[PDB]
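A.B. asks: Questions regarding the structure given below will be posed in turn.
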Amino acid sequence: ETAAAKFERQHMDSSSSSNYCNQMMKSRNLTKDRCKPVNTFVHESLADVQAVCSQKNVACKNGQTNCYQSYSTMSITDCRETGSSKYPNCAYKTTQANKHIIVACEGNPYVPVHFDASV
């Protein structure tokens, strides 16, 4: 699995409910080795998200310079692990929102490889 493929698996859902995160985090294998604390799914088309790599260049949280912020807000779902959540039964809080996304891009083709933040 490539870095680009991994990004699509972990963050893309172009296809809501209170149990969305509980179902999605498991189906996308984000709770295999451990309960991933937080994760975000983007409901926009792959083309629209891949297009962010040519948008607003901004600094990455880690200090690298290959991050890009979307010019338009995007429909996203933030997943956050609850306190009562215990592996292997990872429980998540599903929250829908419309915000600008920031992703790190790499390669040729230059595509998203890391979801940095939502603003």
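In order, the residues displayed for chain A correspond to 28-42, 47-150 in Swiss-Prot numbering, which applies throughout.
When the header is checked for method, it gives X-ray crystallography, 1.8 Å.
Cβ from N, Cα, C; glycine included.
Copied straight from Swiss-Prot:
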- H38: active site, proton acceptor (ACT_SITE)
- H145: active site, proton donor (ACT_SITE)
- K33, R36, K67, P68, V69, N70, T71, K92, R111: substrate binding site (BINDING)
- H38 to A: Loss of activity (MUTAGEN)
- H145 to A: Loss of activity (MUTAGEN)
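How buried are these features, and what lies next to them?
C.D. replies: Within the same chain, residues at least six positions away from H38 (mutagenesis position) with a Cβ under 8 Å of its Cβ are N70, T71, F72, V73, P143, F146.
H145 (mutagenesis position) is surrounded by 20 other CB atoms, counting those within 10 A of its CB over all protein chains shown.
In the three-state DSSP scheme, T71 (substrate binding site) falls into the strand class.
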A.B. asks: Check the Cα distances from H145 (mutagenesis position) to each of the binding-site residues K67, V69, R111 and keep only the ones within 10 Å.
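C.D. replies: Passing the 10 Å Cα cut: none.
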A.B. asks: Which whole number of Å separates the Cα atoms at either end of the 4-residue gap, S42 and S47?
C.D. replies: 11
